[PDB]
Amino acid sequence: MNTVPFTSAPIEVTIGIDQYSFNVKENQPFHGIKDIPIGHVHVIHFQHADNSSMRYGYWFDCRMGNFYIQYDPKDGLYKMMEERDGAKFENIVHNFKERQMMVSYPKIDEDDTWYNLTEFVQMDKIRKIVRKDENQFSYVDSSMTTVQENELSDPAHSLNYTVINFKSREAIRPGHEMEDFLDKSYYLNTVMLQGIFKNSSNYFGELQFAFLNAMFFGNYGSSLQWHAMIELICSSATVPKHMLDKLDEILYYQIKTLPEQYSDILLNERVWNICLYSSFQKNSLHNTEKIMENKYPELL
Amino acid sequence: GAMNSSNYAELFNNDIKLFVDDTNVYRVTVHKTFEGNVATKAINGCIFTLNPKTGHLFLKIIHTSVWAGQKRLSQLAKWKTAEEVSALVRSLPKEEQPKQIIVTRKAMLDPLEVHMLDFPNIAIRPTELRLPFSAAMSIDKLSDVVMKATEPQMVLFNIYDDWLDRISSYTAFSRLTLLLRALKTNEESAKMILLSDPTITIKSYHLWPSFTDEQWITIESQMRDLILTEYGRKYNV
């Protein structure tokens, strides 16, 4: 069980840790989050009481270093930082615990929600999508754009998701225009799985990371990526049985975890109606089809 | 994006553009089987690819053989249209290639787009105009070449005959759309109007009769009357 300490909380802010959130008042004596489950990626996220515009946060893995948060009053945000001096860091952490200045990552023993949303997400893959390779942790916010969005402007601060474009020479084999456009199996299985991702696990990691960035930051661009990666599988007549079984599970926990009140902006009516009712896998997503119908029947 | 009355003069400027109409690509007669079920028998079709400035018609004849053992034929018709237009573009020298292709029906937007991915400097545009190009098969000599074709075949026409010698493209196109709109609303009446005077003939190298400017005015008047009559009938008004 690992800990992400805070030097201080100088500004009033709502702190997210994964799917949990805590209000902290301006100059309340708050000094971090303890008992963070080892083994998974985590995100710690922020929305200032005074500007609900700009949600931002940090993907990290406690196995990769000792990380802490410090408020920078120049740049105006909670900053994640690495403490290389390990003995200084244990000394800091042990104090704040003894003084009980730390909220405890509030995991119900039965609750597998985080594992289920981050099952294929690995810090090494997050760091290739979010390039700032002098940190072991990745910064994301609401407004960061995607490589693909820039095509259609600051490269350093882009989300470098795998470009998916159904009307591209990548997607369409010369001489198989109709076959490849109506059945995207060659785009999914040869170009993307064999070609670019290597395996189903890295495909699902990127899909899951895009969803979480959509949900936690309302990143419009991650939303488009999450939907594109779903459509490409649903619009492929030929998908390994295990990918379909795993997709239904991934989508189930993502739909289950979505705030009820955000299904107007985070869910794309057209993509889901196609996936559940029209596409080749219309009958392959029982769990996702059931929760979508019982929780969001309006959208469909 | 789309093409309407607001940007209508665009059609007669000096960017090479083509209209594509796929409404006669896949044509069926519906009949009863011996068992008293229903079956279709396909007949020869055509892609109606037209340059509205010059009147050059690229008439790609679709022989019924292209449908043999194919499923979802009305969806295939769209993709076969896209494929043939792509091929025509690729057979044209660079300075003859169009900068735009306007599809008369929206269901052609994606098929043409996907077939034209190698030509990203060619805009694929829908139109909000309801253009009577379906009536192209009411033109005797186009109907003839399509029904006689024993194989895939591309036949080049000028659908304006020699009109451009005397009138603008704008005016030629209007005359054309008026003749086709008439033919589509009442083929019999329309064609009676065109041939009732035996002294005005169709030149062998032409599609329409050799009318004087005066006789065109009269014909054009008769086609406008026929289009209102039929509309008055359709709508009891």
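These residue numbers are counts, starting from 1, taken along the chain as shown.
From the backbone N, Cα and C atoms, a Cβ is placed for every residue, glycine too.
According to Swiss-Prot:
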{"type": "MUTAGEN", "residues": "B:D21 to N (Swiss-Prot position 1853)", "note": "Reduced growth at 30 degrees Celsius. Strongly reduced growth at 16 degrees Celsius"}
{"type": "MUTAGEN", "residues": "B:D22 to N (Swiss-Prot position 1854)", "note": "Reduced growth at 30 degrees Celsius. Strongly reduced growth at 16 degrees Celsius"}
{"type": "MUTAGEN", "residues": "B:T23 to A (Swiss-Prot position 1855)", "note": "Reduced growth at 30 degrees Celsius. Strongly reduced growth at 16 degrees Celsius"}
{"type": "MUTAGEN", "residues": "B:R105 to K (Swiss-Prot position 1937)", "note": "Severely impaired growth. Reduced growth at 30 degrees Celsius. Strongly reduced growth at 16 degrees Celsius"}
Checklist outcome for this item: CA pair B:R105 (mutagenesis position) / B:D22 (mutagenesis position), Å rounded to integer, equals 8
Item to check | Cβ neighbour count (within 10 Å, all chains shown) around B:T23 (mutagenesis position) | outcome: 21
Next on the checklist: I need the most crowded of these mutagenesis positions: B:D21, B:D22. Count other C-beta atoms within 10 angstroms of each C-beta and give me the top one.
Outcome noted: B:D22
Item to check | CB contacts for B:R105 (mutagenesis position) [other CB atoms within 10 A, all chains] | outcome: 17
Checklist entry - Suppose we call a site close when its Cβ is under 8 Å from a Cβ of chain A; which of the mutagenesis positions B:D21, B:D22, B:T23 are close? => result none
